[PDB]
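Inspection log for the structure reproduced underneath, given as structure tokens.
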Amino acid sequence: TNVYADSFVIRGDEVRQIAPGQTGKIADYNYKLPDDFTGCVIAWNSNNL
Amino acid sequence: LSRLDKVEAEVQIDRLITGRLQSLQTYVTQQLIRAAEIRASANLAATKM
């Protein structure tokens, strides 16, 4: 129906909380992915840029 | 609910949902078996009266 292309940059040791329903600082205060989330999460190292 | 985060707390309570309902399904099933039995006696009583 539609596509959401979210863009953000964080530490590389922070991807665990991106999983749906998970909890912690990220999913508590800055980015809460829905329980019924539908899609794929993509990340890669970007220290050089 | 008070010990597990919502990411997987639904999983354990789901077992209760499948479980507690299952006992309810058995109880009503027992009831209908008993419900029919009484009506057979009741219909017998109806003729007796």
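We number chain B the same way Swiss-Prot does; the residues here are 981-1029, in that order.
When the header is checked for method, it gives electron microscopy, 4.1 Å.
Even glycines carry a Cβ here, placed using N, Cα and C.
Annotation of the natural variant B:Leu981 to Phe in Swiss-Prot: In strain: Omicron/BA.1; the original residue is retained in the structure shown. Around B:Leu981 (variant position), the same-chain residues six or more apart in sequence whose CB sits under 8 Å from its CB are B:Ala989, B:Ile993, listed in sequence order.
One natural variant named in Swiss-Prot is B:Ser982 to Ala, and its note says In strain: Alpha/B.1.1.7. According to DSSP, B:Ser982 (variant position) is assigned to coil rather than to any helix or strand.
Secondary structure from DSSP puts B:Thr1027 (variant position) in a helix. The note that Swiss-Prot attaches to the natural variant B:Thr1027 to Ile is: In strain: Gamma/P.1.
Most buried of the variant positions B:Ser982, B:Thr1027, judged by other Cβ atoms within 10 Å, is B:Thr1027. Across the fold, the C-alpha of B:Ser982 (variant position) and the C-alpha of B:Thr1027 (variant position) stand 58 Å from each other.
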